[PDB]
Amino acid sequence: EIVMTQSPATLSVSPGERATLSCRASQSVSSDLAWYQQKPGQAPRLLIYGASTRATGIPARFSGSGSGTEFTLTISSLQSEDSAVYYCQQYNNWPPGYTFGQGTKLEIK
Amino acid sequence: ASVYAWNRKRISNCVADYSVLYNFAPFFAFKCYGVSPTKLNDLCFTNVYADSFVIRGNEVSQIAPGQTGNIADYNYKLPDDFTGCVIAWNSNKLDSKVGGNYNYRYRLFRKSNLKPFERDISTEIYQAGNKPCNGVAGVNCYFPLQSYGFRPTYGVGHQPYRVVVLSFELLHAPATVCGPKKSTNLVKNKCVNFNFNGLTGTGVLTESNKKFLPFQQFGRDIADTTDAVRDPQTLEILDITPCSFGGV
Amino acid sequence: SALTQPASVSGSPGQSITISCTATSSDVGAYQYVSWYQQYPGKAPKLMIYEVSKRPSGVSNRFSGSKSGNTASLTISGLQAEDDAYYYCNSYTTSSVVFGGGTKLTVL
Amino acid sequence: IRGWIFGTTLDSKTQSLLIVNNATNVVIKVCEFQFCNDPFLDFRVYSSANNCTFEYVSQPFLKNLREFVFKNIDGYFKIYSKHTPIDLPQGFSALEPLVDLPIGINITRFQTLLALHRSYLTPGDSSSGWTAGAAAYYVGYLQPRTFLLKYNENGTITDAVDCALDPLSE
Amino acid sequence: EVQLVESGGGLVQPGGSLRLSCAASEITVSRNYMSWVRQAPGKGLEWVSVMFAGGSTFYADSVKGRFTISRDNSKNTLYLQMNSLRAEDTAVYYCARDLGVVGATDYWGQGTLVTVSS
Amino acid sequence: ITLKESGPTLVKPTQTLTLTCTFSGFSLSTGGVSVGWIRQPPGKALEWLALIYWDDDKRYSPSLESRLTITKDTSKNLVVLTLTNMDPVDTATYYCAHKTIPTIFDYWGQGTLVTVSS
């Protein structure tokens, strides 16, 4: 049970610019990760899996990076509808295992 | 070999010393099933099979009698009444390379469980319920095998482990692989209890003067009294006389 | 394995020789703090150099570090018989200090 | 004559037995390889797939009268032999224990093995055969009997008496 | 469309039982690594259970011994039985088909609310 | 079999350049196996550089010896090449190929392009 800690908690950026969110692990998570965007009101949506591979359909506007014990998700240009919660899920032990985060609330203006 | 492609071998017809192992390595994983490791070197077996392969760190526990998992239930399964044992020793000095050693794989997807000592090599693209993405990608066409991809930055849980599985047999065994023996150094000229390869008796041993034929192992006087024996080590013939006794 | 150093090196007495402690691993960070330790024949490692191209006052002036990018080429000119010892590399990672696989230097 | 084959059948339906001599060594194997209708006449081998369980090799068994006794009772098959200078001679001579093999195959039928130089080879042929030197082999069947054996001063059998042949012998 | 639809959500008295159900379409579940996730109102998510393609299932520690996952393979659907609902287990439960190293969890379920009397 | 070199792309005159060649498919424990280095000037032919046998007896090209101490580490199956005192002749590409006795350098790596100038 590896505990993941995201940072910061909130972010308010003017429309159209970049946003950078860090989620921090406590051990070696190499390149086993994913990022989910759970727009408020329904189930999450996979954005970027593995280390930085962008899930199908998912706008290129997202960018994941990092490896080992530290990871970061980056968005190129926030549009008005990008406001949602994001979680980095690790899976270094797959059968049976996954570990979620505390989530991050990102909004605009 | 890979977990699903172990290199079977048999080891029989030999005087087997199961304690030559202990001088090899720290033997990270060494627990014996059906036979005690302490009393291994002496016991005898029918046919000793050996399966050699490599797995990841946190999956060595799945190689056990009756244990279900993803490497045990999909690509390598040993019986519940298994007799033999498994030996796994971390080896990431010869198996884990920087970038991912995509040489050891493991069936991750399959149809059902496998029978004991059932090895499969098939590397076809798994189905997708309907006609799959034969030779292409798509919704859910997930290959059944997946490589481990060991690297020297992986934690000990993600490191390659070499593993050998020995399968014994104890039912009807034609003892062929076992027995270290113990030729108690020879004593002469004293009435001593002797056991020459099963021949047990008492008496005084004396230098012989009779020519045993090369195929003979015993000597007898009238009335089947065992009079002489040849050494199984130096092949010297020895005379046996019961030590002195009498009335007073 | 985490960081990486060659098995051993042996340089003839009185010449120069350089040793590298390559990371051989992605995202070891900026690889900017790199300390080197001299392991004596059975003694506690002593900081010889930190900030590879810098050097702490108190040791000779022949040891010299360098940076060819992502590694630290430790150089030693005018090799003396006193230098037969072990050498190690050290560099902060993102979460914690890491060490090199070790290198042995024997003067002959 | 270079070998024999034993078993309950020549087909691969049972783990039959094979013993084949050669100029270099003897090779003994038990692998249930289905063989042809006739032993192949040398084109060095002719047999089907195998499930071999035992294999062994040692020096070869080679006017000289070679004698052999084949016995297989207790799950073991035993061979005794003797090579003598020279039809069957009247001379007395005992056979010596050569090998005690552990195979426990249920042997019921047996055959001999031939070879030939620069001979054609087919799985099946008629009684035409191929040319070969003049030679012959005799076969006899053993029975449970009572024997009186005489051992000499050096431990070798020199004479024997059949206890149930005639009244004087009895 | 490819989807996972759920049922069983409602209200039950403490110590009671419940059964969560998961329906799928255009994709099978029996041979797919299935994973039920849940979310307490306002909190994060947590892996609850998994069943393999051979049947060997697994459960989280927080719910070990009380919940049992099953699936009617004959008609291509998933289920999760719950019992002994205590004050913690009040959460919204999601159905997911997780792949792992080859593509992380993607396809999820509409969810199902599970609250207690109080 | 596969090999890969890595290291500095740029270097200054009279400096110690270091290179690490990582391979995959084989290790440095089996007999016959060795690892050598080769360089190639732009638009010219190759030449030999060094060789490290499997018994840890090392060999270099006769003309260019008494320098370029090539070390190695058989634990992570890595070879290290280090060349000091860069001259404008040393401006060339560098490759790390595996050497056996008859098929000299049958398995080459990736290669790092290096320039020597201000």
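All chain D residue numbers match Swiss-Prot; in order, they span 101-142, 157-176, 187-210, 215-298.
From the backbone N, Cα and C atoms, a Cβ is placed for every residue, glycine too.
In Swiss-Prot, a published mutagenesis experiment is listed as D:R190 to K, annotated Partial loss of biliverdin affinity. Reduced to three states, the DSSP call for D:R190 (mutagenesis position) is strand. Within 10 Å of the Cβ of D:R190 (mutagenesis position) there are 12 other Cβ atoms, across all protein chains.
For the mutagenesis of D:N234 to Q, Swiss-Prot gives this note: Increased resistance to neutralizing antibodies. The structure shown keeps the original residue. In the shown protein chains, 11 other C-beta atoms lie within 10 A of the C-beta of D:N234 (mutagenesis position).
Around D:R102 (variant position), the same-chain residues at least 6 positions away in sequence with a Cβ under 8 Å from its Cβ are D:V120, D:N121, D:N122, D:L241, D:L242, D:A243. In Swiss-Prot, a published natural variant is listed as D:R102 to I, annotated In strain: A23.1.
Quoted from Swiss-Prot, the note attached to the natural variant D:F157 to L states: In strain: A23.1, Omicron/BA.2.75. Under the DSSP three-state reduction, D:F157 (variant position) is assigned to coil, being neither helix nor strand. For D:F157 (variant position), the same-chain residues lying six or more positions away in sequence with a CB closer than 8 A to its CB are D:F140, D:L141, D:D142, D:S247, D:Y248, D:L249.
Spatially close to D:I210 (variant position) yet at least six residues away along the chain are D:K187, D:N188, D:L189, D:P217, judged by Cβ distances under 8 angstroms. Quoted from Swiss-Prot, the note on natural variant D:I210 to V is: In strain: Omicron/BA.2.75.
What Swiss-Prot says about the natural variant D:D215 to G is this: In strain: Beta/B.1.351. Same-chain residues at least 6 positions away in sequence with a Cβ under 8 Å from that of D:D215 (variant position) are not found in this chain.
Here the residue is the original one, while Swiss-Prot reports the natural variant D:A222 to V with the comment In strain: 20A.EU1. Counted within 10 Å of its Cβ, the other Cβ atoms near D:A222 (variant position) come to 13, all protein chains included.
Within the same chain, residues at least 6 positions away in sequence whose Cβ sits under 8 Å from that of D:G252 (variant position) are D:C136, D:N137, D:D138. In the three-state DSSP classification, D:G252 (variant position) falls within coil. In Swiss-Prot, a published natural variant is listed as D:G252 to V, annotated In strain: Omicron/XBB.1.5, Omicron/EG.5.1.
Here D:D253 (variant position) comes close to D:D138: these same-chain residues lie at least six apart in sequence, with C-beta atoms under 8 angstroms from its C-beta. Swiss-Prot gives this note for the natural variant D:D253 to G: In strain: Iota/B.1.526.
Among the sequence features in Swiss-Prot, the natural variant D:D253 to N is noted as follows: In strain: Lambda/C.37.
Around D:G257 (variant position), the same-chain residues six or more apart in sequence whose CB sits under 8 Å from its CB are D:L141, listed in sequence order. What Swiss-Prot says about the natural variant D:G257 to S is this: In strain: Omicron/BA.2.75.
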_Rounded distance in angstrom between the Cα atoms of D:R190 (mutagenesis position) and D:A222 (variant position)_ = 12
*What is the separation, in Å, between the Cα atoms of D:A222 (variant position) and D:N234 (mutagenesis position)?*
27
